[PDB]
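For reference, the structure discussed in these notes is given below.
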Amino acid sequence: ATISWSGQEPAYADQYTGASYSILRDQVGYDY
Amino acid sequence: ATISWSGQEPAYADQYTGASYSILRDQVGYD
Amino acid sequence: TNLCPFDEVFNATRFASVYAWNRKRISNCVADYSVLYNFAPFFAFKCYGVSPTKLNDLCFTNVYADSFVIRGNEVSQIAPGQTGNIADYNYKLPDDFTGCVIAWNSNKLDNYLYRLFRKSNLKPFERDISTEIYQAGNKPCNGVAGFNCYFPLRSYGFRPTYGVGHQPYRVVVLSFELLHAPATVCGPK
Amino acid sequence: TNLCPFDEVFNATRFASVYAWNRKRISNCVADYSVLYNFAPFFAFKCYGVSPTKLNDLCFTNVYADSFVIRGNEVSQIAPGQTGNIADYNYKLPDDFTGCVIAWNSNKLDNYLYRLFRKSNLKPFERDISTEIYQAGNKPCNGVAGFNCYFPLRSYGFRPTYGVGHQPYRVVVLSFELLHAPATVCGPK
């Protein structure tokens, strides 16, 4: 379960507001 | 050519925290 | 027809270094983004500014692709300008620049070089392939290694199972350049 | 009257090296502080807290002199309270000691070695001989010289007719210490 926090397009598998993205598919995407 | 701050007499030829100014008989020191 | 190499330059074996990249211009072709947009699992994606859902429509004069194998958590440094030893010395992307970067871990595929600090900060988009001696001290070292003499570049060669956060990452950056009087290079129909 | 010996340690034929400097302890004896100064023409007699009277009035428990060699433009660091691995990485004196430093030229008299990077700074008064290869990078050199891996020692060249700055002259550091078990002291004439 990936999900996109930027208000749109959740993402499904099998932070901060910069711009449009699709990230965090792996475990590297987050910092905490 | 070299003035000693300690007030003791320098040696006549024919800048840091130091005590004895019976030194500088050579061109090693000085700028 | 006439698809851009894309996959070949991305699935390429014997990937290059990090301090010394290879900016490849992609000439006139029709490039489907489906292979890049959707892939086999993993293979993270990190695209800023303009987004593919409207790049499928609009056209771009030309594009450059750059590839490298940066390791570690410092993959965050390839982002809008952030101060970090990778960023200001292994080149920094400009703030106004709106290209996109895709990264994934490489362990099955994989002696390599990693650039060391420079005498000053470096502007975006120039290579620093350079083997000289870095002059930290006021005393002119002017030769072999000594005090304040450091020869740049480092290595991490043959590092299996060095840590899940330490595994070799690799990332590719695409930049869409629109010079005056566009010529060609559009999306799929 | 077993006069305290200084001619042998200053007029020694084989002067040893700064890498392996011969610490010489002088036992109980009576000194003649006349040959100490006004030696052969041209020399340095820098010291911190030396009036001849308090030298000649009484002598002390024991003394451990040291001798070594450097070129011209490094006699700043032999003086205490100084940095610079040119001499710091081979020698260092505490801010509280009260010995002297003596310098005299040896261009007419004259392979010699040079200390180089060391894992860390040393306190006053140790000893370090190390043929073990030094490393400054992540790759373990673990053998012959390689990337960032250099031979730990360096020569001096001793080239005649070199510049006035780039010529060697030798230095003896004299330490006067009074230690515990006071009932040994030393007796004037």
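One-based numbering along the chain as shown.
Quick reminder: no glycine exception, Cβ is built from N, Cα and C everywhere.
Classification of D:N11 (mutagenesis position) by DSSP places it in coil, neither helical nor stranded. Experimental mutagenesis is annotated in Swiss-Prot for D:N11 to Q (Swiss-Prot position 343), with the remark: Reduced viral infectivity.
All protein chains included, D:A136 (mutagenesis position) registers 13 other Cβ atoms within 10 Å of its own Cβ. Under mutagenesis, Swiss-Prot gives D:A136 to V (Swiss-Prot position 475) with this note: Increased resistance to neutralizing antibodies.
In Swiss-Prot, a mutagenesis experiment is listed as D:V144 to A (Swiss-Prot position 483), annotated with the note Increased resistance to neutralizing antibodies. Residue density at D:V144 (mutagenesis position): 8 other Cβ atoms are found within 10 A of its Cβ, drawing on all protein chains shown.
Around the Cβ of D:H180 (mutagenesis position), a 10 Å sphere holds 6 further Cβ atoms from the protein chains shown. According to Swiss-Prot, the experimentally introduced change D:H180 to P (Swiss-Prot position 519) is described as follows: Increased resistance to human covalescent sera neutralization.
For D:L113 (variant position), applying a Cβ distance below 8 Å and a minimum sequence separation of six or more within one chain yields D:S17, D:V18, D:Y19, D:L153, D:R154, D:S155, D:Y156. Quoting Swiss-Prot on the natural variant D:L113 to R (Swiss-Prot position 452): In strain: Delta/B.1.617.2, Epsilon/B.1.427/B.1.429, Kappa/B.1.617.1, Lambda/C.37, 19B/501Y, Omicron/BA.4, Omicron/BA.5, Omicron/BQ.1.1; Contributes to cellular immunity evasion and increases infectivity.
One entry in Swiss-Prot concerns the natural variant D:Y114 to F (Swiss-Prot position 453). Its note says: In strain: B.1.1.298. Packing around D:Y114 (variant position) is summarised by its Cβ count: 18 other Cβ atoms lie within 10 angstroms of its Cβ, all protein chains included.
Taking all protein chains in view, 15 other C-beta atoms sit within 10 angstroms of the C-beta of D:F117 (variant position). Record note (Swiss-Prot), natural variant D:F117 to L (Swiss-Prot position 456): In strain: Omicron/EG.5.1. The unchanged residue is displayed.
D:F147 (variant position) falls outside any helix or strand according to DSSP and counts as coil. Swiss-Prot documents D:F147 to P (Swiss-Prot position 486) as a naturally occurring variant and attaches the note In strain: Omicron/XBB.1.5, Omicron/EG.5.1.
For D:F151 to S (Swiss-Prot position 490), Swiss-Prot lists a natural variant annotated as follows: In strain: Lambda/C.37, Omicron/BQ.1.1, Omicron/XBB.1.5, Omicron/EG.5.1. Annotation for D:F151 (variant position): same-chain Cβ neighbours under 8 Å, separated by at least 6 residues, are D:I133, D:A145.
Measuring straight across the break, from D:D110 to D:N111 at the CA atoms, gives 11 Å, with 7 residues left unbuilt in between. In this structure, D:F117 (variant position) belongs to neither helix nor strand by DSSP; it is coil. For the recorded site, D:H180 (mutagenesis position), the DSSP three-state label reads coil. For the recorded positions D:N11, D:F147, the ranking by surrounding Cβ atoms (within 10 Å, all protein chains) places D:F147 first.
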